[PDB]
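Working notes for the structure below.
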Amino acid sequence: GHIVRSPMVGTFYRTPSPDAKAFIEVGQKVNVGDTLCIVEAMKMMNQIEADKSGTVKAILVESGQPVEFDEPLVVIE
Amino acid sequence: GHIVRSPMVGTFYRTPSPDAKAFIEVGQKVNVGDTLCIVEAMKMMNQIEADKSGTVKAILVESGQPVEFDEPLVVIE
Amino acid sequence: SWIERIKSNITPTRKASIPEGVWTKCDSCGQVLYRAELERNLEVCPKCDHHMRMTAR
Amino acid sequence: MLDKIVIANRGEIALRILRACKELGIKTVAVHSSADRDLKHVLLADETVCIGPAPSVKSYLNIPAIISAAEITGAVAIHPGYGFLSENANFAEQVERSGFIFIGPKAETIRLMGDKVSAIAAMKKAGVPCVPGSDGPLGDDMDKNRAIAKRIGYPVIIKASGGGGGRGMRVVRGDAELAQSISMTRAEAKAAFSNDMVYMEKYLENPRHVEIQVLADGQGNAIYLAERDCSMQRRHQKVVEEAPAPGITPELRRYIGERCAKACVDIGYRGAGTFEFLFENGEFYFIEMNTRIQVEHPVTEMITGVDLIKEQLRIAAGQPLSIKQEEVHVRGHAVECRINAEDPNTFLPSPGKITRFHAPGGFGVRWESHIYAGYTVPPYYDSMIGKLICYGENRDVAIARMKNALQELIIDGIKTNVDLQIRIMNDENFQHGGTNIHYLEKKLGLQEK
Amino acid sequence: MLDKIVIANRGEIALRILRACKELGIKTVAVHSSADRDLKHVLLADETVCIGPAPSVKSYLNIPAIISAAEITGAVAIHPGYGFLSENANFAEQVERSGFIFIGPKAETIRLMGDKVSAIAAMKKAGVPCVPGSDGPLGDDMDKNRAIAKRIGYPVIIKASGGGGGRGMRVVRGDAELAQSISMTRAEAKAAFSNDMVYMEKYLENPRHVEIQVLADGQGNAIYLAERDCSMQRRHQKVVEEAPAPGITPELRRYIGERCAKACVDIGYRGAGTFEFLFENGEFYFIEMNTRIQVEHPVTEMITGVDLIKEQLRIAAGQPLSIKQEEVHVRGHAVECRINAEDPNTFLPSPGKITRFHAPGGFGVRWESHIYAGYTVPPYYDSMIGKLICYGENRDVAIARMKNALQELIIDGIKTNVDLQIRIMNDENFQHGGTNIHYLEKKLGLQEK
Ligand SMILES: Nc1ncnc2c1ncn2[C@@H]1O[C@H](COP(=O)(O)OP(=O)(O)O)[C@@H](O)[C@H]1O
Ligand SMILES: Nc1ncnc2c1ncn2[C@@H]1O[C@H](COP(=O)(O)OP(=O)(O)O)[C@@H](O)[C@H]1O
Ligand SMILES: *C(=O)CCCC[C@@H]1SC[C@@H]2NC(=O)N[C@@H]21
Ligand SMILES: *C(=O)CCCC[C@@H]1SC[C@@H]2NC(=O)N[C@@H]21
Ligand SMILES: [Mg+2]
Ligand SMILES: [Mg+2]
Ligand SMILES: [Zn+2]
């Protein structure tokens with residue numbers, strides 16, 4: 001299916017706060033307009049938005065691991 | 001067919017003497033045991049002998065032009 | 001054979017300390033900018049030329 | 001010493017910086033685009049970061065992306081090299097304030113020297129000779145412009161003070177088109193360098209491009225290396241350099257080196273820079289200063305034994321100059337011939353895939369490039385695909401070695417400017433040494449019936 | 001000046017000589033075999049001559065064929081290089097009498113110096129220190145042999161005086177096998193070098209291979225360049241050289257250079273030669289002289305700027321030495337790591353076809369080889385496929401540059417000894433500088449349970 005990729009380079013996270021809930025969950029489907037993860041750069045936490053609706057097939061990333069441009073983060077079927 | 005090649009490197013000639021007749025002639029066939037040309041080296045004119053009998057198809061060399069090892073000189077069919 | 005080399009991940013954690021008050025964001029375009037530069041440009045995002053808030057004084 | 005730096009560039013200079021870093025024991029950070037994911041230096045680096053898509057504006061001119069990459073990897077300095085962000089003063093200011101170290105001049109000196117009119121004014125303030133001219137951007141009065149031109153002497157040229165890269169300058173032959181030429185040059189400067197400032201300077205017809213490389217740590221120390229000579233220029237861009245230059249006796253060499261050192265001391269310069277000049281009958285005319293590692297840097301290393309990038313990395317680390325004026329020795333001669341993937345005649349870039357590559361090798365041959373078998377040349381950046389040097393004992397030996405290397409050198413699959421290099425080498429005036437800057441254009445000729 | 005010479009060799013040294021000839025303006029004559037019809041230097045030559053089939057005995061050791069090729073092409077001199085006919089005194093005599101010029105020592109000196117016992121006797125006559133020993137081939141009396149061995153001190157070694165190439169010599173540990181070892185060494189010398197003369201010499205356990213390159217024109221002029229050090233030997237054959245050597249202060253350098261120059265003057269030497277030695281606690285022991293261009297010649301050019309092949313071509317042309325003793329300057333350090341197509345561990349040659357080749361390049365890297373993409377390595381000659389140098393400012397810089405180049409260097413399709421080179425570079429004792437000759441063998445180790 002479609003896999004979301006971070007358009008920027010920086011620290012990766014899943015909870016917008018140090019102690020909070022992740023934006024999305026594996027399994028349960030997500031829609032076109034939704035925030036899925038945070039790719040922080042220069043201490044400015046920006047949001048990552050998908051573009052297609054579907055079931056969350058799997059999550060290919062882990063919290064705290066930096067990623068870059070064109071990096072497949074989460075696959076959506 | 002079979003083409004005779006000089007086993008040495010040096011000056012090439014066709015007449016054994018400065019004014020004489022060439023050993024062989026184009027056209028008329030030649031036998032296994034015969035001298036066909038001279039490949040002189042260090043002022044010691046050595047003879048070139050074929051190994052197969054047949055008709056002289058063509059002569060691929062010209063007098064006074066140095067040749068080397070594995071150089072096709074005259075083709076015999 | 002460095003010609004055929006895979007890309008390993010960057011170091012998982014390194015302590016980097018950029019000063020906090022030297023970067024902003026423009027939601028209109030998304031280009032991160034230098035705060036002092038923007039303040040010297042009369043609060044105009046130089047990339048997309050989208051005006052922002054400015055103090056009355 | 002800088003524990004780990006960032007190669008804020010791509011290609012040949014990136015590979016050269018990577019080799020120098022691995023020599024000095026400094027770790028490596030590779031920043032690249034998505035198209036240049038198979039660069040030689042990228043593959044020969046520990047940490048590779050992709051900071052944008054194919055276009056230059058989104059990937060390599062993306063200062064926020066470079067600073068983000070330098071933050072995530074933990075570097076404490078960044079090397080820009082030449083091109084891209086080499087002379088971006090704002091880039092230097094941001095890197096200084098972002099918490100890292102800029103390998104190069106302080107942003108103040110970048111602002112003062114990059115702008116050509118300010119640089120000329122500062123050089124005159126320091127006593128360095130400069131071309132007589134307007135000494136200031138002119139207005140819309142044609143009478144004032146022609147009066148100044150007659151004062152300095154026709155012909156005259158209009159050059160963008162914030163200009164560079166062989167463009168943004170127009171030569172004026174007469175007053176019949178002076179105003180229109182100035183206006184269109186200002187428009188081109190606006191479209192290229194984001195500055196409308198254009199000035200008038202005396203135009204010469206028979207110059208000899210002479211430039212002097214210098215070094216300074218900003219702590220009262222200023223040393224000058226040997227000279228250079230790029231007489232073979234095409235479209236005001238260099239194709240064949242050489243160092244030291246013919247005719248420049250050591251008396252003049254020391255005489256101008258002392259002045260350049262005094263200028264660096266007065267300006268408080270830091271990093272590696274070169275003071276360009278114009279040479280004629282013993283007169284030098286400063287026109288510009290390149291506050292970066294110049295592309296034709298090798299022709300100074302091989303004639304002095306001093307590695308420029310090592311000098312920059314030591315200076316940026318705060319160490320004082322380890323080499324004094326008397327400890328610099330000029331021993332030899334050199335020639336350099338860039339290799340570009342352009343069309344030999346029409347000068348159209350010819351990107352694609354390289355099929356067969358083979359370095360020259362040999363005594364005195366130093367082949368600086370990243371191209372390799374199967375390397376696909378991207379149609380997105382400059383057309384340079386490698387530098388080539390042949391250090392000899394005299395100019396004739398260097399020319400002979402260059403001819404031999406060019407015979408040995410083989411690049412197949414794309415169009416290359418090797419044929420023009422061979423033709424330049426075969427020229428008698430070129431082999432004699434001391435041709436004028438336009439010599440190349442005179443050899444170019446013109447249209448035919 | 002020699003108008004046109006003949007490259008009486010093949011491969012890397014052939015290419016190097018070809019480049020030097022094209023530099024000096026001397027035309028080229030290429031002599032090759034039928035298997036080596038796609039050599040780099042053969043393709044880069046005006047005149048190519050094939051003088052035999054694949055085997056070495058019929059093609060390159062065919063002195064009549066070489067002289068015939070030199071007669072047909074009109075040459076007036078021949079360069080043998082190293083290997084093959086480098087030290088064949090009879091070859092020199094025939095070339096001298098055939099009407100051409102031999103680039104190298106006179107055949108008389110070749111006879112006097114190639115035979116090891118005569119060379120040692122002549123060196124002792126000239127005052128150069130030598131290893132105490134038999135000073136003459138011994139007979140069939142075991143009592144005399146053991147008496148001499150006790151006089152010099154065990155252990156002892158038997159070496160073929162006409163021997164060379166890392167073979168034809170056996171080390172003796174005790175008298176229980178002395179006679180048998182001497183007889184079998186004599187048999188091996190008969191089978192290899194057509195001479196039964198074998199002698200006894202004192203055997204050392206902790207030596208340091210030190211050799212000095214020298215030049216002389218045979219006209220009362222004798223100059224010595226810097227030293228060398230090949231401590232990393234495998235099977236008595238060199239794999240990693242370096243020059244100058246650690247610990248050899250300039251006092252000792254001048255002290256031994258003056259003696260070597262006096263020896264060259266006394267012998268009336270001509271051409272390029274090197275006086276090998278053995279170093280321990282300040283004592284030098286001459287063991288052999290190589291009257292040819294040594295393979296590890298680059299590590300002396302780059303630290304002095306003097307091209308050895310140019311020196312040989314000028315001396316053979318009759319020109320006097322253009323460089324004096326004070327005009328030789330030692331400036332730097334060097335490392336060289338040969339590349340061979342053998343098996344990395346079992347040392348079995350692995351000929352075939354090369355698929356991917358890529359030179360290192362960079363500042364101070366000089367890659368001497370003829371291999372290229374698609375070049376088929378012939379299974380007929382020596383396993384060397386290239387030399388590699390990395391000239392630095394100190395030993396550590398050179399080692400770092402060599403490591404970087406070896407990382408960059410890529411040879412695929414056949415087995416290469418690059419891995420062993422990397423392991424040698426990574427060794428701490430090797431990076432320290434000053435290891436013993438057997439160090440490599442100690443690192444080799446032995447069998448396992
Ligand atoms: N005043 C001048 N007179 C003659 N030629 C000039 C002058 N200024 C520049 N040029 C030519 O243009 C080249 C580049 O000039 P420069 O000011 O360094 O521009 P850029 O910034 O594009 O390199 C010079 O090397 C010279 O050949
Ligand atoms: N007397 C000796 N003692 C110790 N090692 C020796 C001696 N003679 C030779 N060797 C070793 O063998 C190597 C080659 O010796 P050499 O006489 O030059 O033979 P070759 O002619 O095969 O090169 C030397 O560099 C040294 O390492
Ligand atoms: C800056 O000083 C560190 C804070 C960065 C974000 C924090 S640390 C890990 C927490 N979980 C998460 O997803 N982000 C929080
Ligand atoms: C030696 O001095 C030259 C004589 C070589 C052979 C001569 S010259 C050409 C003549 N024709 C021929 O076939 N060989 C004769
Ligand atoms: Mg310029
Ligand atoms: Mg030896
Ligand atoms: Zn914006």
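Determined by electron microscopy, 4.0 Å, according to the entry header.
Every residue gets a Cβ built from N, Cα and C, even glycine.
In three-state terms derived from DSSP, E:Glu276 (Mn(2+) 1 binding site) belongs to an extended strand segment. The feature Mn(2+) 1 binding site is assigned by Swiss-Prot to E:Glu276, E:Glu288.
Taking a C-beta cut-off of under 8 angstroms and a sequence separation of 6 or more, E:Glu288 (Mn(2+) 1 binding site) has the following same-chain neighbours: E:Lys116, E:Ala119, E:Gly164, E:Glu276. Swiss-Prot lists E:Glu276, E:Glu288 with the feature Mg(2+) 1 binding site.
The biotin binding site annotation in Swiss-Prot covers E:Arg338 and rests on experimental evidence. Its Cβ placed at the centre, E:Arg338 (mutagenesis position) has 22 other Cβ atoms within 10 Å.
If you look up Swiss-Prot, you'll see E:1-445 marked as domain 'Biotin carboxylation'.
Quoted from Swiss-Prot, the note attached to the mutagenesis of E:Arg19 to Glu states: Loss of homodimerization. No effect on ATP binding. Remark: E:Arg19 (mutagenesis position) has no non-local neighbours by Cβ distance under 8 Å and separation of at least 6 in sequence. Under DSSP, E:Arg19 (mutagenesis position) is assigned to a helix (H, G or I) in the three-state scheme.
According to Swiss-Prot, the mutagenesis experiment E:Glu23 to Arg carries the following note: Loss of homodimerization. No effect on ATP binding. Other Cβ atoms within 10 Å of the Cβ of E:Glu23 (mutagenesis position), summed over all protein chains shown, number 25.
DSSP gives E:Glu296 (mutagenesis position) a coil state; it is part of no helix or strand. Around the Cβ of E:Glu296 (mutagenesis position), the same chain contributes E:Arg228, E:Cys230, E:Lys238, E:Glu241, E:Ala243, E:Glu336, E:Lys387, each under 8 angstroms and 6 or more positions distant in sequence. Annotation of the mutagenesis experiment E:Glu296 to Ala in Swiss-Prot: Severe reduction in catalytic activity.
According to Swiss-Prot, the mutagenesis experiment E:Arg338 to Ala carries this note: Severe reduction in catalytic activity. In the three-state DSSP classification, E:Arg338 (mutagenesis position) falls within coil.
The DSSP secondary structure for E:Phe363 (mutagenesis position) is coil. Record note (Swiss-Prot) on the mutagenesis of E:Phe363 to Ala: Loss of homodimerization. No effect on ATP binding.
In this structure, the C-alpha atom of E:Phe363 (mutagenesis position) lies 21 angstrom from that of E:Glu23 (mutagenesis position). Residue environment of E:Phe363 (mutagenesis position) contains 23 other Cβ atoms, counted within 10 Å of its Cβ in all protein chains. Reported as a whole number, the C-alpha separation between E:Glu23 (mutagenesis position) and E:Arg338 (mutagenesis position) equals 25 Å. Around E:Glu276 (Mn(2+) 1 binding site), a 10 Å sphere centred on its CB holds 19 further CB atoms from the protein chains shown. DSSP assigns E:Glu288 (Mn(2+) 1 binding site) to coil in the three-state reduction, placing it in neither a helix nor a strand.
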